[PDB]
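J.: My structure is below; once you've seen it, I'll send some questions.
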Amino acid sequence: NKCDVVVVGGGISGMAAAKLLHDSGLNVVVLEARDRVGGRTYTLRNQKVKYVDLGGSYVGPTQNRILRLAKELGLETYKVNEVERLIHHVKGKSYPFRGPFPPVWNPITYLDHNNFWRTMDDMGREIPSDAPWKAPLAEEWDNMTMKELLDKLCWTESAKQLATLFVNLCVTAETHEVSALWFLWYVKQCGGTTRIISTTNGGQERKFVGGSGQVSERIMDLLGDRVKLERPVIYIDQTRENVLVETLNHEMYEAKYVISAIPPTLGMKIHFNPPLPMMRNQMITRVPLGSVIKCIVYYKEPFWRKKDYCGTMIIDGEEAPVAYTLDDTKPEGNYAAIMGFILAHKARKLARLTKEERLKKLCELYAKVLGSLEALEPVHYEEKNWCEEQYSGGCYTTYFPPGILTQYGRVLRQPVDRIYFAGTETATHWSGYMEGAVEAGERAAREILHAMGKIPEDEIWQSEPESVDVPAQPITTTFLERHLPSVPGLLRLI
Amino acid sequence: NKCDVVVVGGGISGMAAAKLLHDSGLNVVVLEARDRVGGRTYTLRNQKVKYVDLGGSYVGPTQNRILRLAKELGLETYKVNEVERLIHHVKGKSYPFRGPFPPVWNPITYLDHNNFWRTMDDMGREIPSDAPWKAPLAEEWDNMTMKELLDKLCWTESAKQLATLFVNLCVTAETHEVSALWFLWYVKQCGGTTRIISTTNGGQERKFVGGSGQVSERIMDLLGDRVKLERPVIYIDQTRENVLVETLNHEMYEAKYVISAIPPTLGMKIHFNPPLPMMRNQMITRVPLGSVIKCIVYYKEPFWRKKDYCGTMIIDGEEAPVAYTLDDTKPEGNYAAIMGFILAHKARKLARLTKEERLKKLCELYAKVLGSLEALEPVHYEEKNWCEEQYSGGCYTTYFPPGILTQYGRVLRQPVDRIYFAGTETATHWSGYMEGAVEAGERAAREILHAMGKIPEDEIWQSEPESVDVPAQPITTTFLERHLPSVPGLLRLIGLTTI
Ligand SMILES: *[C]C1=C([C])[C]=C2C(=[C]1)N([C][C]([O])[C]([O])[C]([O])[C]OP([O])(=O)OP([O])(=O)O[C][C]1O[C](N3[C]=NC4=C3N=[C]N=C4[N])[C]([O])[C]1[O])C1=NC(=O)[N]C(=O)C1=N2[C]/[C]=[C]/N([C])[C]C1=[C][C]=[C]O1
Ligand SMILES: *[C]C1=C([C])[C]=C2C(=[C]1)N([C][C]([O])[C]([O])[C]([O])[C]OP([O])(=O)OP([O])(=O)O[C][C]1O[C](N3[C]=NC4=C3N=[C]N=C4[N])[C]([O])[C]1[O])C1=NC(=O)[N]C(=O)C1=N2[C]/[C]=[C]/N([C])[C]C1=[C][C]=[C]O1
């Protein structure tokens, strides 16, 4: 019934908000729609897999807030297997390579590839993390799709296809669906191209021992009966003295403040009184989430390591169900597995198949790419299609179509009276990730602390010391990488 | 509590569905979120305006379903004033003209203008009304915004600026926001460029005497207590034998079938058990509605008629708050008024201002455009920002961003068990209009009549006899219009000759 703060949503962001508020002495309730906590993180346990992350999973250097919070809850990380060679599959053949970036041998293509990545980071350096709509060329970039940008930038098919897979993999959407401004902001606010695509020294360096769902589970352990499972919020009333929040199962909660820790578009599932201000009312219909099936195939052994393959596969082309894989073996070398993502339009298309039919296609792909019959002999399979989720709306995150970020972006974290906004979408560093969820939960919580007079305005946004366990190495470029010309730049010299 | 069919939404579509179902003997309930029916039509009544349409208003030839419904309910239409000259205001100057299209004197520019409209209709013929994603080039066109399409087509800035204004005005959205496939579909399923833009012989020919709000109000009168105002639906349960529909004020309704007659994205406001299938679940997060403020400025007299202007203005300019106006004077000649639309990003921008500052900017614009100081003497002002409506989401309608219509389009009107889908967005002819509302409402109702074994399958889709009161002149082209070359076509002709 009555409390200081109602938090809507028990994902990482809501749980981190509620934990902070509770630790500071306020009475908090968390209202969660599902029969579990975690949201877009979900750890399945069974004897065959032991545990497996079917939702968010990877963490890495510079994500110091998720690392600190998990550490305090008694979680530990291990490193994703990247000891052996990566594979680029292109035109029906496997090219093994080392390093984050698949190599290119033709000199024209080389220039084109080099220029494309470098140009993404140049454009990023003009986009403010906390206000992408203030970029000098904000409207121009916002009014093009990433498909247009790539059509302008990439003078070769090879670069255009690799840059396309890069978009698909990062934001689970087609290049033609997304704003160029938003995608460039996204990459940049993750620390740039190298940091976002790298396993070693990047976002995919690590996983949590036991699963990432333990983060939310253990915060729910700390809050006891303050978390209400199967309480979907349907109505928020701000007209009266205290804020009133009603659930689907008929309960009424009453508080001074609310934190909305749900994806923006999921705001639509709530009837507000008074109506939302105009800009928010429309923003929340303009911001879908992407489409992904996360798929994990289990094998008796990590047989790929015998051939000096780490298990990472970058797979070009329309026919491949999966464009990107990582080794999902446990740190002990057991429960051998390959993780793959069926991305964007391939998720819409392959979801009509059965579970077994998807297994077969994956097994056959992997056998081709890894060049082993061992890939045809899986011992177990697990998958999750996030598009079918009523209370996520997709995965990994919310994407912005052309024109939206400049028109409505300012409203995302703007308080509506006594509702403050959390969720990974409202973050400024690794928004879209578990790290962003923590940043935004803790920030929304601290905005409420300040509206209550408990902390000054300068403590709303707090910096995070670097993890000692997962230190960050700097991102370096070579001299040639910085100064080799683009394709049209080599033409102007001729 | 118990009925045969719960209709969610009491706009034209919901009210047309309910009426048909009622007229066939079934027990229906209409559950409407607001304290009124009509939805995106709303007729305001006070002594200063008598009546005024702040939402949907215009009807015209080929929109035979809304004309039959309104006529059966006792309503009349009248002709929007187009006796005197239209104005095209471009680069700070007004160019009076007659006919539907602003004319063009520079021959190069003339070629580009003729080709643009012609290619809109040409691409249109490739696109089936009932299945736009079946166009041979659906994918290619859907992965392109209307801004990209215009950048390819228009070799003159003049044609590109006119085309941009045409998109903004038709779909209340920027060229860079909307799919080219969707937009070409939307224009074709209204009968083409000419039909869509015209007053005389087009979409804007007429209005209803007393306002379009009476359509919904009269159906509510026929239905009596079957219409429940202030019952926003929060929850639909299909796991049991009868379908369970719950409202925000804690009432429960039970039915064999449900028609959802709300904008697709407002389907988000309902919690579903079991969950919606994947494709609908994501589609309803991908389909926003446009942005528009409709504004009416009243004057003592329709002073523009005296300078031989009908009061239609096509106003190109970033500075112009309004890009299109019409004479909104009563058929009797009194309550003289200019209606104007504030479109897309200007609705966003100018909503910051007060009512009085918006009035001031409109009057000043109209003064310049009409060359008339009288325009600075309004007697009254009415307006509505549709963007702030929780139970509409915007106006006029739903637009599809790039990539959405080919991936999700096929599910807009796919039944989900015993839920069936109405709303003008599900129509095949004048989707986005009051006409499409009636088509979709009636089609969804007849879908349920078929599931119940009361009519055969071929009676679900039913054609409509032509209005004898608002008959349609066919759309014609001249030989020159059809065969004059494009700008690149003339340039190809040149390179070939000089060889
Ligand atoms: C799904 C997914 C996948 C499959 C994958 C991934 C992901 C995902 N990610 C992301 C994450 O997960 C996120 O970000 C997070 O989680 C977020 O969180 P938040 O913010 O908290 O949110 P959520 O979770 O959703 O929560 C919410 C909640 O709420 C609720 N609700 C709703 N509604 C409502 C409610 N309640 C009450 N009422 C109402 N109405 C719900 O239920 C929930 O609970 C990720 N991340 C990270 O970090 N990592 C990872 O890994 C991930 N993943 C992925 C990634 C990928 N990548 C990166 C790609 C690549 C590779 C290479 C390069 O790139
Ligand atoms: C808004 C507007 C404006 C401003 C203008 C216009 C329009 C609009 N339009 C359109 C119309 O209006 C529409 O279409 C209709 O109305 C629709 O119908 P429906 O489908 O029925 O839908 P609605 O109305 O929305 O209704 C729905 C209902 O539901 C409810 N809900 C929600 N949610 C819920 C509910 N309930 C319960 N529960 C829940 N949850 C609500 O409340 C409602 O009631 C139009 N149309 C026509 O026809 N005409 C006209 O005029 C119009 N307008 C416009 C147009 C213009 N133009 C076209 C111009 C031009 C020129 C050149 C080119 O263009």
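Residues displayed in chain B correspond, in order, to Swiss-Prot positions 3-501.
Per the header: X-ray crystallography, 2.4 Å.
Using N, Cα and C of the backbone, Cβ positions are placed for all residues, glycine too.
For B:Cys5 to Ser, Swiss-Prot lists a mutagenesis experiment annotated as follows: No loss of activity. For the mutagenesis experiment B:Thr158 to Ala, the note given by Swiss-Prot reads: Dramatic loss of activity. Among the mutagenesis experiments that Swiss-Prot reports, B:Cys172 to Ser is described with the note: No loss of activity. Here the residue is the original one, while Swiss-Prot reports the published mutagenesis B:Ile199 to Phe with the comment Alters specificity towards synthetic inhibitors. Annotation of the published mutagenesis B:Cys365 to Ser in Swiss-Prot: Complete loss of activity; the original residue is retained in the structure shown. Here Swiss-Prot describes B:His382 to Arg as a published mutagenesis experiment; the accompanying note says: Significant loss of activity.
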J.: Of the mutagenesis positions B:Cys5, B:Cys172, B:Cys365, B:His382, which sits closest to B:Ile199 (mutagenesis position) by Cα distance?
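T.: Checked the mutagenesis positions B:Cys5, B:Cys172, B:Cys365, B:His382; minimum Cα distance to B:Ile199 (mutagenesis position) goes to B:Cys172.
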J.: Could you state the CA-to-CA distance between B:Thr158 (mutagenesis position) and B:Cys172 (mutagenesis position) to the nearest Å?
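T.: Checking the Cα atoms of B:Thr158 (mutagenesis position) and B:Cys172 (mutagenesis position) gives a distance of 21 Å.
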J.: Provide, as an integer number of angstrom, the distance between the C-alpha atoms of B:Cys5 (mutagenesis position) and B:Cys172 (mutagenesis position).
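T.: Here the two Cα atoms lie 39 Å apart.
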J.: Take the C-alpha atoms of B:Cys365 (mutagenesis position) and B:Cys172 (mutagenesis position) and report the distance between them in angstrom, rounded.
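T.: Pair distance, Cα basis, whole Å: 24 Å.
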J.: Within its own chain, what residues at least 6 apart in sequence put their Cβ under 8 Å from the Cβ of B:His382 (mutagenesis position), listed in sequence order?
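T.: Listed in sequence order: B:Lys50, B:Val51, B:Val299, B:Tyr300.
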J.: Among the mutagenesis positions B:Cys172, B:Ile199, B:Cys365, point out the residue whose Cβ has the most other Cβ atoms within 10 Å, with all shown protein chains included in the count.
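T.: Comparing the mutagenesis positions B:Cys172, B:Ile199, B:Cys365, the most crowded Cβ belongs to B:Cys172.
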J.: Determine the Cβ neighbour count for B:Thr158 (mutagenesis position): the number of other Cβ atoms within 10 Å of its Cβ.
T.: 18
J.: Would you mind pulling the DSSP three-state label for B:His382 (mutagenesis position)?
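T.: The three-state answer is strand.
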J.: Taking ligand 2 as the reference, state which of the mutagenesis positions B:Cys5, B:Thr158, B:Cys365, B:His382 have a Cβ closer than 6 Å to one of its atoms.
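T.: The ones that qualify number zero, so the answer is none.
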J.: Tell me whether B:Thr158 (mutagenesis position) sits in a helix, a strand or coil according to DSSP.
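T.: DSSP call for B:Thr158 (mutagenesis position): coil, neither helix nor strand.
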J.: For B:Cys5 (mutagenesis position), list the number of other Cβ atoms lying within 10 Å of its Cβ atom.
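T.: A 10 Å sphere around the Cβ of B:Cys5 (mutagenesis position) contains 20 other Cβ atoms.
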